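First the structure, in the form of structure tokens, and then the observations on it.
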Amino acid sequence: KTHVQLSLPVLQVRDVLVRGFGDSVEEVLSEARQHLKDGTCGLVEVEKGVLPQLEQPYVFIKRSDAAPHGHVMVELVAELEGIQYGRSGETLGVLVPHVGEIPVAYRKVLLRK
């Protein structure tokens, strides 16, 4: 399928144990997509002070369109040293590995895969 319905756990930034997916734009997009397929991906909502507490390169989920079955359609965009790789809509959050942190909410998305 070109899209997959996922329910992503929303994590508090200070709880996150593994603060990024790797060391290059290509690696973090690859790892993010793998963790989304495996059900081991969390989402941190971006506010003042969040991104400096996480590791670059960043992986964002961004709105791709204006929401089937309550799932916002999203795609992945990576960021390193102020340059983005991908072009998309509003940020829903920054993706991180999930390793058992307790979420505060879930974010239903339709991931362009």
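Following Swiss-Prot, chain A residues are numbered 11-76, 79-125, in order.
Heads up, header says this was done by X-ray crystallography, 1.4 Å.
Note that Cβ sites are derived from N, Cα and C of the backbone, with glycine treated the same way.
Among the natural variants in Swiss-Prot, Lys47 to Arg has the note: In strain: Omicron/XBB.1.5, Omicron/EG.5.1. The residue drawn here is the original one. All protein chains included, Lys47 (variant position) registers 13 other Cβ atoms within 10 Å of its own Cβ. In three-state terms derived from DSSP, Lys47 (variant position) belongs to a helical segment.
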